[PDB]
Amino acid sequence: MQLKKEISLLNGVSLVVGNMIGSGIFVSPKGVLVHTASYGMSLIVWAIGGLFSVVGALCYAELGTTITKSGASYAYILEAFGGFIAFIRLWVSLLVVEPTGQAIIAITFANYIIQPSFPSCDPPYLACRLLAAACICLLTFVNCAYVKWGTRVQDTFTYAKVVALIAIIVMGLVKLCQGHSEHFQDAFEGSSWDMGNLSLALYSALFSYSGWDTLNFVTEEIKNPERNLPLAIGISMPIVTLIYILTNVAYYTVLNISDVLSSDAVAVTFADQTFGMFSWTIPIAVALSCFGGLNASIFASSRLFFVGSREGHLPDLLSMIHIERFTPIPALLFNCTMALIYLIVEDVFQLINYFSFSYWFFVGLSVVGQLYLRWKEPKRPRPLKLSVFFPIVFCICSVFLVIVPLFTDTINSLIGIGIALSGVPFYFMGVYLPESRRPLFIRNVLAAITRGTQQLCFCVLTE
Amino acid sequence: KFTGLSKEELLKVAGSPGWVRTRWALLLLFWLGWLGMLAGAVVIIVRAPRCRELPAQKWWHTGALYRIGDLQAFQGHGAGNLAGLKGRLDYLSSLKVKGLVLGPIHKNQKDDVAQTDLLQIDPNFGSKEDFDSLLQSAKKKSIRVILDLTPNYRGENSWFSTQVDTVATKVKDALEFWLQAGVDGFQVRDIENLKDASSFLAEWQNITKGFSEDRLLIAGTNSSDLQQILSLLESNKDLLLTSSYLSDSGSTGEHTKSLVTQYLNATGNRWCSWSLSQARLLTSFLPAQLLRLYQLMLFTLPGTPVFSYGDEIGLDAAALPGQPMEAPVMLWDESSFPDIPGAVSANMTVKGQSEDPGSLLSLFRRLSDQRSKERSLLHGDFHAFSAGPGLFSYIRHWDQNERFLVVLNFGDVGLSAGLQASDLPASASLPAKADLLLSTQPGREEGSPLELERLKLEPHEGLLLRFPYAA
Ligand SMILES: NC(=[NH2+])NCCC[C@H](N)C(=O)O
């Protein structure tokens, strides 16, 4: 009952692309424009942020072919660094990174599926929450029934949103090269070359490329984890970078920086401006995007928790697998329950302030772990070893990305450190002490409840 | 000890009828709860009320306007040309305006009508091509440009009183010529001086509307009574009519309340233009302690607010000695007026005021930011309710965007804002405690939701309270 490697190259490309291109390019490509205030330098910052994210993705290709173990930030931290920081990553990704991520993506799905019915005002909060919870439950059931159903949902919907972004880019280039070329005549004017603006420009050009390693969270289920993973990342990164640059070319050709910077739904404003009829195509597109980019944070997180239960940190339950269909049911139910719990909170969009120092700290610490491996143990079987230039420059970039939310948002990021650190009690009280030394009553009730949910969830431990 | 049951049990003790029936029941209860979540979503989507339609306003609603009464007196000597002004479009867009009005740039000498035409650029200001480059740079920086077509702008009579038919022809062909050139509107002044005002002005309106629907024609009259306003505004309804209808005010709260409310009830809550005159400044009719008060009202009345050049700093035409009243000079820096230097203070130039939040230019920038970006001010409905003896209190609410409330102290003593309304619709439910975006007088902190009962209004203090969509 091993996890039954059933992911192809196209499915890996679909996961990565489907995890990067989300609501981060349709509702707010302003984080760069608001701190650059021009077109040419904004496109250059997009290109350069993309180049740095590509160097990072190549770092992770090297990693995910060296270790070949799921999680990509809980096994890579685990090996060569030890149990402690591994469990710290798993804790912050169980409390306020994966639940908040999926809850926000589902809430944006709800907001932009009914937006064509509620254009100018605020949709009823009740409908937002109920429809987002229904979307999460449907995606958890899909990913439970058959892993192939999850891969097919992800593939279909990343096809849909890539077609929508192709439509945007094509309309932008048509308007550009038809007769107008109106804003791209004296670009770079009014820009700000003082580091106090280009810093935040790049730092918000990186939060738009986050998600280029969803495929490394499930390295173990890939067909040929030594060839399909790096080839899949190398087929994804250029596609996402080119789509980002050309989509912003479309926006800046049709719309004006000001309105863009004002459009809470920049792509919706673009639809209203250029799509005379069929203005309800881009809201549908953002809805399909948030759906196919939720099934990439449920087909990649519920494997993180899986590796978690496998190494001994989380109860052995989350390691089970359905006998007849080979899908990690209990991990999926744990992730669905986490997301639905973190849907009760009003305004979860603020929780992007508590992990914007934890997520990138842990990506950077995985990179530091790769460098630690390269130095200490250079005799590993490495089916590809890229030049240390890539890990070192991406480590410097991640030092940038984890110091920026430490200068500003300092109280928030320190509460995020408090959240991540809150796991150390569970670690030093229940995890570190070995079996036969933990209390008999708690272990007995865990045995009873594991037997219960294992008989109910219809799952078994890996063999 | 114990361990997860082997698949063997998963095959014997789990496949028992009881456990499989329980599992089927759990799954079916799940899908019942999920069809229930869908039913809830789909029913609550038809429970919240529909979303009102945006009136799809033109450009001249999306922000204030702005006049350049004379190109030369705006920046100063030497650079008093269109190409020189082309740099100031980085300054103007800091004020966050969505308009502009150049002065009459056609060649005009004096009463002589046979030589003065409305097409030839007066060469002392520049040429055609620099003008087109100015227009293109403006367009690029989201600032539409208007143009003044008052023919006899150098002379007492402005319409060439001798003749009326051929000047109409000059205006006729100049409209279409400059519109092909790329101007985004037109204005004329002293329409009460032009005989056959209503009909000729309606004809020019038809011209500028036939060329496009995002063009503008603004007529300015020195009138001060509402009756003249209506009598000229019967056949023309797309005509922002800037007049001295307000400037005659004695700054009495009840007087200005009656005045604005009567103007709106006479035009039936149409779209109007709020200014004190056709080209005069604010300070030419208002004391300096009253200016913040007015500029808080003009940026919140349901219309397009129309300021002359220099009324974003409080430029006075009488404070600086030896200054021409009709066309003062803007005060950029200490070197703005090289004559009798040293008297130019630091709080009187745009430079020294641009950094102080408790200045007047800061008030202008924050207001014109709250105007050109917030829905409920751009086109929201306007409803005034009574208040204390000498106050001015109203509410701006569109559908569900941030609902604004304004109150203004038109008195020289400490007034009390009673704020009893009892008459606004249910979509205008007053909160007992309301926010505060800014105040004409520094001393009340912004971001403090203040209760709507105990309010003591110091002399000439304005209030821009805010609250979200309440039910
Ligand atoms: N597994 C993940 N990294 N999930 C997060 C995906 C979010 C992605 N940065 C986006 O642009 O929406």
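Here chain B follows Swiss-Prot, giving residues 160-630 in order.
Going by what the header records, the deposited coordinates were determined by electron microscopy, 3.6 Å.
Even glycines carry a Cβ here, placed using N, Cα and C.
For the recorded site, B:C210 (mutagenesis position), the DSSP three-state label reads coil. Annotation of the mutagenesis experiment B:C210 to S in Swiss-Prot: Abolishes dimerization, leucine uptake and interaction with beta-1 integrins.
Looking at Swiss-Prot, the entry for mutagenesis of B:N365 to Q says: Impairs both the stability and the trafficking of SLC3A2 to the plasma membrane; when associated with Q-381; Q-424 and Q-506. Following the DSSP three-state reduction, the secondary structure of B:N365 (mutagenesis position) is helix.
For the mutagenesis result B:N381 to Q, the note given in Swiss-Prot is Impairs both the stability and the trafficking of SLC3A2 to the plasma membrane; when associated with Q-365; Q-424 and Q-506. The Cβ neighbour count for B:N381 (mutagenesis position), using a 10 Å radius over every protein chain in view, is 16. Annotation note: B:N381 (mutagenesis position) sits in a coil segment as assigned by DSSP.
Under DSSP, B:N506 (mutagenesis position) is assigned to coil, being neither helix nor strand in the three-state scheme. One mutagenesis experiment catalogued in Swiss-Prot, B:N506 to Q, is accompanied by this note: Impairs both the stability and the trafficking of SLC3A2 to the plasma membrane; when associated with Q-365 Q-381 and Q-424.
Within the same chain, residues at least 6 positions away in sequence whose Cβ sits under 8 Å from that of B:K532 (mutagenesis position) are B:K255. Swiss-Prot gives this note for the published mutagenesis B:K532 to E: Strongly decreased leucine transport activity.
Cβ neighbour count for B:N506 (mutagenesis position) (all protein chains, 10 Å cutoff from its Cβ): 12.
The Cα atom of B:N381 (mutagenesis position) lies nearest to that of B:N365, taking the mutagenesis positions B:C210, B:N365, B:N506 as the candidates. Checking the mutagenesis positions B:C210, B:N365, B:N381, B:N506 against chain A with a Cβ-Cβ cut-off under 8 Å leaves B:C210. Taking CA atoms as the reference points, B:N365 (mutagenesis position) and B:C210 (mutagenesis position) are 34 Å apart. Its Cβ taken as reference, B:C210 (mutagenesis position) is surrounded by 15 other Cβ atoms within 10 Å in the chains shown.
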